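To keep things clear, I will list the structure first and then write my remarks on it.
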Amino acid sequence: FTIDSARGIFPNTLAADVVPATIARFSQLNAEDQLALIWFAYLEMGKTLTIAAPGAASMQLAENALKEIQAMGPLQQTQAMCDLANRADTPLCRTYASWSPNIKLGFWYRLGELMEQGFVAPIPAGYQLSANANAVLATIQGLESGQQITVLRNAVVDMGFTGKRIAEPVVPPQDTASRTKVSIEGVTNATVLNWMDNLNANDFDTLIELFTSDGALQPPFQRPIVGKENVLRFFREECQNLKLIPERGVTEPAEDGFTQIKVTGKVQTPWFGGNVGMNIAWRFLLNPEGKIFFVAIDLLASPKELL
Ligand SMILES: CC1=C(/C=C/C(C)=C/C=C/C(C)=C/C=C/C=C(C)/C=C/C=C(C)/C=C/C2=C(C)C(=O)CCC2(C)C)C(C)(C)CCC1
Ligand SMILES: [Cl-]
């Protein structure tokens, strides 16, 4: 096995590839239609799902960009938002591209509040989506909530123009005494249990020691992130305050004393807490010493894909 060939383990696992399909269709749209479609999706989703407030540190890091937009005339505000959607080369688009996903999300959270209050130029009253945009919004509105929030996040992350990296401060790991231990039907493997428990505790320095030097982590619909430096950076920038709720799994040998393990269960993002449970598979390829050579996290097509 290489990292790229390990991508093929448990080929029965049906991922929610409607998510990248929908992002590809979204990406073709006119910029004003991209912004209007997300505005409509976010207004309707907000009737049943409450988004958690951005953290104080995130809002401070986005404050100067938000102040610049708030000082613009309405036409310039709309143009700045279109620049982000179009991935135009501007100072604002370069600042935005330097940000972690959580800072980008907090930026748009605040613009949404200001658009609702009427202090930043809103989507025009009575705005009608293009033929392609109406169909993209219909697809999004038919998806499970876990898939909807993944489409919105991926759309937000893809905006701006791509280098210096700006992320939220790393919060200290949970005190040992207060930590929870997961149980997984079928799976007693210490590496897998330690994975789940250390991520639930934000203990990234313990987590990274589970990997081989050349090991990789593959997030949903992304390429593998290879080696301890790049994986630890991903943990610290993007993986704080998750709740992993694994349910059940299966343990099999792989070539050369390797072990392949598949776990299914749910994950909560701190943006939605218990209000959105994403259906997830973990696919592990462990070397003979129990180190992680490869771990993939898949967003599942439906609850029918849970073991
Ligand atoms: C744009 C825009 C607007 C505002 C949009 C806003 C405000 C959207 C907000 C969206 C949000 C807040 C979405 C959040 C989604 C979060 C997700 C989907 C998280 C998933 C995490 C997972 C699945 C992690 C799994 C992992 C596991 C389990 C591991 O074991 C290892 C690590 C890792 C792989 C990370 C307005 C309206 C103004 C209109 C104009 C344009
Ligand atoms: Cl998150």
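All chain A residue numbers match Swiss-Prot; in order, they span 3-164, 169-313.
Technique stated in the header: X-ray crystallography, 1.4 Å.
Cβ from N, Cα, C; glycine included.
Quoted from Swiss-Prot, the note on the mutagenesis of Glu34 to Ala is: Alters carotenoid specificity, <40% quenching, decreases stability of OCP-R, accelerates OCP-R to OCP-O reversion. Quoting Swiss-Prot on the mutagenesis of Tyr44 to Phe: Acts like wild-type. Listed in Swiss-Prot as a mutagenesis experiment, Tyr44 to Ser is described as follows: Cannot convert to red form (OCP-R), no NPQ. Does not bind to phycobilisomes. One entry in Swiss-Prot concerns the mutagenesis experiment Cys84 to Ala. Its note says: <40% quenching, decreases stability of OCP-R, accelerates OCP-R to OCP-O reversion. The mutagenesis experiment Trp110 to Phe is recorded by Swiss-Prot, whose note states: Acts like wild-type. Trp110 to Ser appears in Swiss-Prot as a mutagenesis experiment; the accompanying note says: Incomplete conversion to red form (OCP-R), no NPQ. Quoted from Swiss-Prot, the note on mutagenesis experiment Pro126 to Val is: <40% quenching, decreases stability of OCP-R, accelerates OCP-R to OCP-O reversion. For the mutagenesis experiment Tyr129 to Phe, the note given by Swiss-Prot reads: <40% quenching, decreases stability of OCP-R, accelerates OCP-R to OCP-O reversion. Among the mutagenesis experiments that Swiss-Prot reports, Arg155 to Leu is described with the note: Able to convert to red form (OCP-R), no NPQ.
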Among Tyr44, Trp110, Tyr129 [mutagenesis positions], residue with fewest other Cβ within 10 Å: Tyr129
Considering only the mutagenesis positions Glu34, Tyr44, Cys84, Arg155, which residue has the minimal Cα-Cα separation from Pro126 (mutagenesis position)? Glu34
Candidates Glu34, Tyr44, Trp110 (mutagenesis positions); nearest Cα to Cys84 (mutagenesis position) turns out to be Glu34
For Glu34 (mutagenesis position), name the DSSP secondary structure in the helix/strand/coil scheme. helix
Using a 10 Å cut-off, grab the number of neighbouring Cβ atoms around the Cβ of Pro126 (mutagenesis position), all chains included. 10
Over a break of 4 residues, report the distance between the Cα atoms of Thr164 and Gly169 in whole Å. 8
Give the distance between the Cα atoms of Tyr44 (mutagenesis position) and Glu34 (mutagenesis position), rounded to the nearest whole Å. 15
